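Okay, so here's the structure we're looking at.
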Number of protein chains: 2
Amino acid sequence: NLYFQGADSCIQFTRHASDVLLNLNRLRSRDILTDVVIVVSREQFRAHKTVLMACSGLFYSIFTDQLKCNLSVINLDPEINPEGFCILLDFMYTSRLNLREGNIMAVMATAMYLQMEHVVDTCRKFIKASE
Amino acid sequence: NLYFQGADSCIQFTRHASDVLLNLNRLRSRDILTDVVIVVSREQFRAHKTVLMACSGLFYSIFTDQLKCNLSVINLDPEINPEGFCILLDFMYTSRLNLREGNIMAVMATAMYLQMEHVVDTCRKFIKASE
Ligand SMILES: C[C@@H]1CN(c2ncc(Cl)c(Nc3ccc4c(c3)n(CCC(C)(C)O)c(=O)n4C)n2)C[C@H](C)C1(F)F
Ligand SMILES: C[C@@H]1CN(c2ncc(Cl)c(Nc3ccc4c(c3)n(CCC(C)(C)O)c(=O)n4C)n2)C[C@H](C)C1(F)F
């Protein structure tokens, strides 16, 4: 079944949120209604400001600032690893985090900078397992 | 736990999609980065085009049209019931559909017009239960 009786009066749809996220990622792949470019070193990543704000404390602060909310280009710290950013951007649109031994440190440092608490805590737990 | 091993290599976060949707609804309540007004009769509803496109076949068609994608105001058919639209807009941002005996017909007619198949099918199943 696609739905159930929630704790409240409303009928709740089980796959709705993941279906919305899937469709937002489809818009991203097709470059539909993307309204910002995130520049990390040489690399450029097109995205939707609302998705970035929904996932990152840093992007929330940037796009709620009256001066910066209108910027079409956002440059991150040039010390940010582009692959780490790419993995986190993918995560934002999919719920899947491609953590590997070779990228975990860059992913963690990027999540810290982006203020993505859950990802930071997760990276920390995986690092602790290896020691 | 916040995460699990998905069918693929990636670590998947269980609540990520619903957390993104919750944050998108918070942006809507605060009128943050809303980029469209949907006019239904007298009523006005501010929203995010990408959320509308992710949930509705009609909004997908409107905002992928080269001429209409830039419109800041969208007028729906004046025969659309504002309460039915409100319930569906709430559903888009929350996954909860407030269906009641008094609104089910308007909600169904609105979902048909908006091309929200899952909601139409659901309304049809609930109507069938009463007969
Ligand atoms: C009043 C306002 C409500 N908040 C909020 N609203 C909307 C968004 Cl887009 C949003 N996005 C957002 C902001 C910060 C985040 C954030 C999202 N995430 C990601 C959380 C999820 C569950 C998406 O992984 C995260 O780790 N941090 C630190 N947050 C939290 C903020 C602190 C607030 F209190 F100021
Ligand atoms: C190539 C492109 C991919 N599609 C798609 N991509 C992105 C979005 Cl925003 C999106 N949104 C969208 C469009 C139509 C919808 C639609 C969303 N929904 C809602 C589906 C969910 C699961 C969100 O309830 C629905 O019932 N209908 C009919 N769909 C389906 C369309 C038909 C397509 F094939 F042309």
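Note that the numbers count up from 1, one per residue, in the order the chain is shown.
Technique stated in the header: X-ray crystallography, 1.9 Å.
Cβ atoms here come from the backbone N, Cα and C positions, even for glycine.
Per Swiss-Prot, the features are as follows:
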DOMAIN    A:34-101  domain 'BTB'
MUTAGEN   A:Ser61 to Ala (Swiss-Prot position 59)  Abolished ubiquitination by the SCF(FBXL17) complex
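Within 10 Å of the C-beta of A:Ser61 (mutagenesis position) we count 12 further C-beta atoms, all protein chains included. According to DSSP, A:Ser61 (mutagenesis position) is assigned to a helical segment.
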